[PDB]
Every structure is written in C-alpha cells, then in structure tokens.
Number of protein chains: 2
Amino acid sequence: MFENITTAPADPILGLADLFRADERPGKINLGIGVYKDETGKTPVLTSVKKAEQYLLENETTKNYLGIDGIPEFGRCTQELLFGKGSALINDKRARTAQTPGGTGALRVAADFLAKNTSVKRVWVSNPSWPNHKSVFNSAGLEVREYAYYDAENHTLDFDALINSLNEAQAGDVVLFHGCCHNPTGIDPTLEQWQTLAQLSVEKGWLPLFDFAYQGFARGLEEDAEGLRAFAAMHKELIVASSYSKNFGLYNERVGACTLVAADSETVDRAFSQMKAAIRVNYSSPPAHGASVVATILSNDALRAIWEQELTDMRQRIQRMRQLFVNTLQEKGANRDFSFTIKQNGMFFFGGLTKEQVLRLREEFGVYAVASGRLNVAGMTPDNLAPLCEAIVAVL
Amino acid sequence: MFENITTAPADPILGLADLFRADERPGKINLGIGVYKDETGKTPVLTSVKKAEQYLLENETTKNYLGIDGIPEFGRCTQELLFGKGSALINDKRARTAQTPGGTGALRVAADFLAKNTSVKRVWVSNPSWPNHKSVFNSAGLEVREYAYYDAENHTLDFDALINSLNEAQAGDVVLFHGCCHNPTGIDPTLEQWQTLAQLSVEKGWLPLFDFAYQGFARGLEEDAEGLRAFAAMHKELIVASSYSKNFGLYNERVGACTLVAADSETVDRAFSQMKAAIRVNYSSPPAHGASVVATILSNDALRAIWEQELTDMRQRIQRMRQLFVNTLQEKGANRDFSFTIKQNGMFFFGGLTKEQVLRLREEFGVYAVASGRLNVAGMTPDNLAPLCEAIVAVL
Ligand SMILES: *Cc1c(COP(=O)(O)O)cnc(C)c1O
Ligand SMILES: *Cc1c(COP(=O)(O)O)cnc(C)c1O
C-alpha cells in the first residue's frame, strides 16, 4: 500500500534543524528557527517557569483528563492578556477560549472549525507571510490568497498597496493579521493604520483572524495588543490564535489558545460547541503541563512579576543585538546600509539577502538562515557577531 | 458568520464528565470515563511518574522544540514495548514512530496520512466499538463499516460471524483491531484466533491498524502484545496507534505514538516523511513533558521496576473488584447471573444493562455510566460497591 508514496518536501524552516545537525564544521552558526537564545547562545528555561514546575510537582495530585477546552483558569488569564483586564468582551461573556497544542494547533483547530461550520472558502494572508499559514489552511480545504504588504524597495509597510489588494476580498472571506512582530518582515501597522483596517474590515464584512505569537516582543504586553483591541472594539466576531511558546520559552510543551468571539454569549456558546467537536476528533483534550505553568505564573502576583521582567530582558537583549549587528556590519565594511533593520520588531532581520546569498552563507560559511533571507537576531551573541558579519560582508 | 451554527451533539463518553459535575447529590457514583481509581476513589499520580518528574525538573536545561516526530528515545522504547526487545522489525529498521498527543492524536494522524497518501477509502471497525473511532476516521473523509464481533446472547466473541462479515472487506481496506482489552466488550481473541486473523489478513490484502491503549491491563505487557506480534510476523505493512494514558496514568499529558511499518527501511522512510507532513500542518511538534516521563521510566532499570509493579497492582485491583462485584450482586439478590463479566479483560463491565436501565441508574440513583451499558469497574471501591449493587438490583 505504501509502494508508491512520494517523499514529502522538507519544511523551509523546521527542516533547517536537521541540516544544522548533520553539519559537523566547528564554527557553524544557527540563525534559522525563531527561538530565543541568551548571551551564551543557549535557550534556557525561564526561572519563573522552573519555579512554577516546582510548585506543580509539589501540589499536583492527579493527571486525570482536562476538559476538551483545557484548564479554565488558563482561558481566563489568556482573555485578560488579549483584551484587557476589564474588557467588555469578557464582561459580556462574548468570548470562549480553547487551550491548544501550540499556536499552530490553534490555527489548525480554527481552520477545521471554519471549513466544516461556515461558508468560508478563502483566507487572505500577507505577502510575504509565515509559510505554514498556507499549508495549514490548505490542509483544511480552504484556498489561500495573498494581499500586498511589504515594500521590498523601501523596507516599509506599503499601506496603499495593502488597501488596494484587499479590495478584491469579499464579505465572508477571512483575512489573517499578525498581532505584532510580523513574521518575517518585522514591520507592523501603526495604531492609526490598525484603526483604519478595523473600520474597513467591518464595512467590507471580512472575518478577522489574528495570529498572535509574539505578544511582549515589540513594545510590551499591553502595547502589542492595541491593534487587536482596536479590532475587538468594532467587530461582532473574530478569532485569535495565540501562543506562549516564545514569551514563556515553552516551545516544546505546546502551549497556545484559540479564542472565539461572537455577538453574544448565546451565539459564542453554540459556535464554541462545534469548535470543541473539531478538537474531539483531533487530539481529544490538550496537554496539561505547559498550560498549567502559564496559568500558575499569570495568576500569582509574585511569579508574574518575575516572568514580566524576564520577558523584558529578552526583548531588550534582542534590540541591543540589532543595533550592534548594524554597527558591526559598517565596521566590517558592508557596502550597503542595513540600518533599516532597526525599525523591525521581533526576533528577525529581513529584506537584505537573496536566496543565493543565504545558500552561500550556509555552504561556504556554515551560517544557517531561512531561504527567504530571514535571520534570527535573537540567535546573535557578542561571541558570534564578528564572524557572522565577516561572512555576510563576504557575500554582498 | 456564526449566526446559523448548529449546537454540536454531546460526546457519549466525555460528555458524562459535565453531567456528573452538575449533579449535586451527595452519593453520586462516577463509572463512566475509563480512568483508573484506587481504593480511595482517587486517580493518583504514579510514584514512578513523580520520581521521573523530579528528575526532569532537576536536569532539564531547555524547552526548545522537539523534532516533528518527538523524542527519539521515546520512539525506541515504544517499539521495543510493542514488538519485543530483539524484534526483526527493529533490527531491519522497518518501523518509524512518531510521538503524538495521546492515542487519539495517533489515530487522527494515521487517518490524515491514509486519506491523503493512499487509495484507502474504507475502514472496518468492530460492532460494537469505541465511539470515537467512527468520528475520527469520518473526519478525515474515510467511510467506516462495521464487522460482527460480540455475541450479545452468549457474551462471547462470535468468531464465525467475524470471519463472515470481514469477507465483504476488499484488498486495500483498513481493518481496525483493539490490541487487547477490547473497548467496550472486554472480550479479546485467543492467540489461535489472532493467528488465524493474521493469515486471513495477508491473503485478503487488508491493511491492519491496531489501537493499543491498554497494554498491561489484560495479562501483562508482553502477553498483551502477542496478537499484534502475530500480525507483525506475517505482514509487510501495518500501523499501530498506542497510548500511555492508562498504563502510566498520564491521561492529561497526552502521550501516545503512531508507529508505521513497511517492507523495508527505504519504503518506511519515504512513507514516514508524509506522516511528518501531516503532523506539521496539525500541531507541528508534540508536547515534551509526558513523553519525557515515559522515556525516563522505561530507560531506567530502577524506575521501570517500580512502574511495572504499579501497573501490576492496578491490574490486580480491578480483577479483585470484578469478582467482588459479581459476589455482591448475588448477595444483594440480583435476578441474573453476571459471572460472565469475570471473562472480560480491562477496566469495563459490558453487556448486562439496557439504555433505559442506565438512564434510570443516573436519574434515580446518581450512578453514571455510558449509555451503551459500559461500567468502569476500575471506578468501583470497597466503599461504593454496596450502594452501587443495590441500585443495579433495583433496575433489573
Ligand atoms: C511561533 C509562531 C506560531 C505558533 O508557534 P507554536 O510553536 O505552534 O506555538 C504561529 N505563527 C507565527 C507567525 C509564529 O511565529
Ligand atoms: C484510551 C483509548 C484511546 C486513546 O486515549 P488517549 O487518551 O487519547 O491516549 C484510544 N482507543 C481506545 C479504545 C481507548 O480506550
């Protein structure tokens, strides 16, 4: 039965891990997958997380199944983090949250839900966008269309082009937005541009779907959510797929959430029942450990204070490495100004390298990056910055 | 967009949890969902598990993403547990294992894989069978057909009827078998019946799919796998969806595995690449905690010895409660012989109650069981056995 199966194409991002591993050269530098690394080049477990795990080990008395939607406390803390402590959405009980295996899991659940229970047939994603967005929605049988976003010449958000392209989007179509720290461009809409998009979305009748995987890495927890909150103030319905992989450093514990918002509690409850149905036939119920840690931290004033500072330190180290990256490039004699990367939010640097330059950096220098030219700044350290820049200058 | 969504039907098993919770009557007894309970009526964390978690807390240095297929050690230990320490399948590298979010997750991955990469169009399940089997495969777009299995009059395996019904199954069809502790009948094929089924399957050209969620609860770890191993000795290809939820008491950590077997390593690798593709667009990579615990226990002689004894104690308490259940029924004056339940393997008692008797036990006595008449014996304790039996006798 498996004689004629074709070999699946490698993932453009996750597939780098296997290549980086096979490579046996000493000075190899991994700047691919978007995981945080400290000054030592390691991806440590946060202290707040380790303290929460200690707590769980000491107080957990059972591993009995969680409900389909997961830990209730986790859902409440998530909604407050997304919409604001005293949001009307929460008070009017218009939102339901399902704990999921990561933000990717959240996206898949959203996709299955839409495909089976609504008239949705098309999803619009930015150009360029996170590669797995097309793959996930296509798997659910939904077609994916792209809308203009990045101005490759000026390294900015081409708002006029964004508006023009989205006018081809029809009422009932889903439009996907990155909450903050757009992956891979690092360029986000200004608060006024978000407000304009919110208004346009209501009038055009689009169903907004936010992929919120970097809350806290642009400016701050609350600040990074203003675009989403601008949308939530005017929309009757919306879906949010968030992740705690990066801001809690819980990558492998698969911790995320899919939040559904409707006009009223009666409607969201009915709709959420079908979302639970979609979960039931996938993995049944979500993994407890990771989400337990998150709920424990967010609900304890002391632990939350430690975590928030750790998040702050992460964001600040990336920003520092960014300015240092640009400085070292000019010092090493780069024949191009990359100062535009200072305007980018998040962990990545994007827009200055071609596919061939990336391949050459890998083959000749052992520097690993995504074929699209996306570099993980969070993977840069004071120790590998010099050789990194010498390699880059060598391929320009 | 969500105005016309219909309320999804409640799950016949997982939905009991919500009903049992709403119930405020004092003496309510929960015998629904198949989770183990000790003499105290609690579902404790195994000691071997708690020791492994202590180990992880002390030695884990990162939460970085696992590969798509999970922890390699977890996969090796799983294959040895399934096929035997020195199996040819392992030596000839004909099997690949993907760590999944529970056995249900394993089933979904298998379903997506089959639907997208093979000519499979039909899956055969036993009558009666675990309800979520139909739901999971149907969700992937595969039709489900039933084959005769249980003899409701004699409370035994109707082998002749099984053979007759499966003759309508065509080459290229998938036939699903419960490794041991058939859910919900508790009636398994004898080793000779397994051998006969293995031979017939090869000649008919069926693709076997084993759901192995109770290894260790029938007779023992090795013994419970002889049926699967009989199949693995004659088949070129097969799929195994196993779970560690019950034998490790890790229900909410979602720990399972989907094992793929092919004629040779070259073929299984090609096929497994497409299985990884199916995972990639679902939840990306599996949750680490639960699987880490399992790998830690199985790979450490000391911890494994403690765990195996705990598994043994679990199996033995259920068997004891079974004989006590039958004894108390006759002592309380039941007007029917239920001694046939002694022949049943696993956590359940099945075949003696009608749908109405189950409803009445719930409404009038606060006793919760599955509408099909399946009772969780593992939920019976020396303290609730008396009132339980008085209620049952009252509805016969
Ligand atoms: C990290 C990320 C996610 C979700 O990641 P998970 O590891 O599955 O939680 C989703 N979308 C984008 C754009 C991301 O960067
Ligand atoms: C328990 C069980 C499973 C899998 O359960 P998970 O909790 O998802 O690991 C699968 N099939 C049957 C018949 C089961 O009893």
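Each residue's number is its place along the chain shown, starting with 1.
Quick reminder: no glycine exception, Cβ is built from N, Cα and C everywhere.
Here Swiss-Prot flags A:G34, A:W130, A:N183, A:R374 as L-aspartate binding site. All chains included, 22 other C-beta atoms sit within 10 angstroms of the C-beta of A:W130 (L-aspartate binding site).
Counting only same-chain residues six or more apart in sequence, the Cβ atoms lying under 8 angstroms from the Cβ of A:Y65 (mutagenesis position) belong to A:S284, A:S285. One mutagenesis experiment catalogued in Swiss-Prot, A:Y65 to F or S, is accompanied by this note: Slight changes in activity.
Record note (Swiss-Prot) on the mutagenesis of A:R280 to V: Reduces first-order rate constant over 25000-fold. Look at A:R280 (mutagenesis position): DSSP puts it in a helix.
Counting only same-chain residues six or more apart in sequence, the Cβ atoms lying under 8 angstroms from the Cβ of A:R374 (mutagenesis position) belong to A:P184, A:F348, A:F349, A:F350. Swiss-Prot lists A:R374 to A among its mutagenesis entries, and the accompanying note reads: Reduces first-order rate constant about 10000-fold.
In Swiss-Prot, the entry for mutagenesis A:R374 to F or Y states: Second-order rate constants are reduced by >5 orders of magnitude. The structure shown retains the original residue. A:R374 (mutagenesis position) falls outside any helix or strand according to DSSP and counts as coil.
For A:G34 (L-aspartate binding site), the same-chain residues lying six or more positions away in sequence with a CB closer than 8 A to its CB are A:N183, A:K246, A:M347, A:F348, A:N376, A:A378. Residues A:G34, A:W130, A:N183, A:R374, recorded as contacting L-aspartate, have a largest CA-CA distance of 11 Å. Sequence-ordered, the extra residues of this chain that approach the L-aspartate site, with Cβ no more than 8 Å from the Cβ center of A:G34, A:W130, A:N183, A:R374, are A:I13, A:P184, A:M347, A:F348, A:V370. If you take the C-beta of A:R280 (mutagenesis position) and look for same-chain residues 6 or more apart in sequence within under 8 angstroms, you find A:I68. Listed recorded positions: A:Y65, A:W130, A:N183, A:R280, A:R374. Those with a CB atom under 6 Å from ligand 1: A:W130, A:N183. The Cβ neighbour count for A:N183 (L-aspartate binding site), using a 10 Å radius over every protein chain in view, is 23. Proximity to chain B (Cβ-Cβ under 8 A) holds for A:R280 out of the recorded positions A:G34, A:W130, A:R280. In this structure, A:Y65 (mutagenesis position) belongs to neither helix nor strand by DSSP; it is coil.
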